[PDB]
Structure formats: structure tokens, C-alpha cells
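Peer 1: Below: one structure in C-alpha cells.
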Amino acid sequence: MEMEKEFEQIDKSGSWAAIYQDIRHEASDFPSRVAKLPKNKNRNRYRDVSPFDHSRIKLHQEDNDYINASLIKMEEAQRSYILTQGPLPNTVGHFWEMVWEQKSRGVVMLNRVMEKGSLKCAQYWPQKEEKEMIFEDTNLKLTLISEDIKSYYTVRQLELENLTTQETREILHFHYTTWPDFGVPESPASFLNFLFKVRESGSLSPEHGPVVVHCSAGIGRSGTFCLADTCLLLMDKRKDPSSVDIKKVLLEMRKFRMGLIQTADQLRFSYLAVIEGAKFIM
Ligand SMILES: Cn1c2c(c3ccccc31)C[C@@H]1C[C@H]2[C@H](O)CN1
């Protein structure tokens, strides 16, 4: 079926939970043996969210190459994304090592450091120009260059230096700051405006490594971001945009990381975002 009328048909019939459970039943199951090794317990935020072995990002280190991060490679859309958990106190150096090694231009953050009165990720970037951060375990330096605070999101320019080679690179930090502590946003308008700002920066384009996208677990809000982006790109590429099937795209993405889209409300919100976004594109 088309999307907008399939949408109204699920609303009128109140069957979002049944649609979402079907997706959960059909989703791929691949091994995640490296994630579950005892030496990696303090590298995982949640025991039930792990990268598959076949698609995990490897650190360029011979001691321990493990990080909770996955490469989502979308062949028809010609887009790739790295989805990862919010960094932990003992993985902030690994996080920036990955950004460096994978040649990423942008980092997309969809959570606040504290939500619901608890810490959802480490404070992993500097808050003042004159107070830079050094990650001694991976030999990197990170400096805040500029910050632009808007009503729904903040954009930061960061300088990442590999202290071993003295090479430097400019990284863009796109921080969506207004996702509610509970539920999903009422309107997709600010989320879509944010997606378009990331696109306009070059961070999603083939002349760079894959964008790094995270929330707390790296599957719910993060899944919504890449699902909406890929569906909108396919609607622009194909002769028949009504052939784009958001459930089929989500199942393709779940071949590369488990659990993408965590609730039926996130699934409905993803439909809403793609529907409204397709009208603005034209
Ligand atoms: C424009 N720019 C540059 C850097 C940078 C770091 C943060 C923000 C912007 C930046 C680092 C140096 C020179 C240039 C270049 O793009 C890369 N090498």
C-alpha cells in the first residue's frame, strides 16, 4: 500500500502495536559473540543491545578492537551510517578513535546528557574554547572551535587532532536538544528541519566517511533518524515514489543492527516524518 493512506488505515484501526510486533518477529537474528566476551562488559551500556559480529566497527588496535557500534550500509539509497551507543566514561577515547579512523565529518546526537534524572551518556566534548580535552588512552586532542545554539538544536565546530601524527580535522557536532523525556514529538517539523541541516553540511555525503549517529542505546531515536533519511532519498531517486515501503526499509536496516525503532510510537512518528518530509522536498 501507499504510505499516507496505510497510515490513516492503521490510525483508524488502532493497530500500531500489532504492526510493530510483526516487525519484531520478522527481524534478523545474527551472532554478537564479540560483544558478549567478559573483557567487554564495561564497554556496553545495556546488556540487551549489542552489535552483530558481521557489521560491527573494529577499532584499529591489536589489544582490544571492540566498540558498541554498527555499520548500516544502504545499497540502493547509496548512504551509509554508523549507529552507536552514547559513550561511557571508559569509552570516550574509543569513540573519538572511531570517528578518526572511519574519516567521519559529522556526529549526530539525539539525547541530552541527563534525562529523567539519570545520566544517558558521558560529557564527551568540551564546553569551553579554552578548556580542551585530551584522551590519553587513544592519543587524541579535542577542542571546541565555535557553538551556535538554536531553539531546537545546537551545532558545534570541533577540532580533532591525532597527537601521534599532528594531523588535524574539523568535525561538526549536530545536537538535537528537544526530544521529550517520554514519548515522541507531537510534530515532526523540528526533527525534519534538523535532518535537513545535517544534510546541508556535507556530513552525509560520499566524499566523507559515514556519519556517526547516537542516542543512549543507539537504536531508538537513532533508528528514526536514518530510517527517515533513507526513505526520503529513495522517494527522490525512484520513478514511482509511492513504491517506497517503510516497513521493508526498516527490516533491511535491522540486518545491520538489532532493535532499530524501540516502540510503536517511534514507528508511527517515523511514518509521520517521511509523509510530511515528502511534501516539502517538492
Ligand atoms: C576550516 N577548518 C579547518 C580546520 C578546522 C577545524 C575546525 C573547524 C573548522 C576548521 C583544521 C585544518 C584547517 C581547516 C581545514 O578544514 C582542515 N585542517
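Recorded method is X-ray crystallography, 1.6 Å.
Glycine too: its Cβ is placed from the backbone N, Cα and C atoms.
Swiss-Prot lists these features:
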- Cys215: active site, phosphocysteine intermediate (ACT_SITE)
- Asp181, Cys215, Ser216, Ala217, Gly218, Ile219, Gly220, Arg221, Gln262: substrate binding site (BINDING)
- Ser50 to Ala or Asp: No phosphorylation (MUTAGEN)
- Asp181 to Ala: Substrate-trapping mutant (MUTAGEN)
- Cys215 to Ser: Catalytically inactive mutant; abolishes sulfhydration (MUTAGEN)
Peer 1: What span in Å does the substrate site cover, taken as the longest CA to CA distance among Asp181, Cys215, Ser216, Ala217, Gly218, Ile219, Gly220, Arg221, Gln262?
Peer 2: 16
Peer 1: Enter the number of other CB atoms within 10 angstroms of the CB of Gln262 (substrate binding site).
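Peer 2: Taking all protein chains shown, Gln262 (substrate binding site) has 18 Cβ neighbours within 10 Å.
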Peer 1: Looking only at C-alpha atoms, tell me how far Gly220 (substrate binding site) is from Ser50 (mutagenesis position), rounded to the nearest Å.
Peer 2: 13
Peer 1: Validating a neighbour-count step here. Other CB atoms within 10 A of the CB of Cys215 (mutagenesis position): how many?
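Peer 2: So the Cβ neighbour count for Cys215 (mutagenesis position) comes to 26.
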Peer 1: Output, ordered by sequence, the same-chain residues six or more apart from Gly218 (substrate binding site) with a CB under 8 Å from its CB, or 'none'.
Peer 2: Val49, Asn68, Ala69, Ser70, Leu83, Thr84, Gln85, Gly86, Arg257
Peer 1: According to DSSP, which of helix, strand or coil covers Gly220 (substrate binding site)?
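Peer 2: In the DSSP reduction, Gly220 (substrate binding site) maps to coil.
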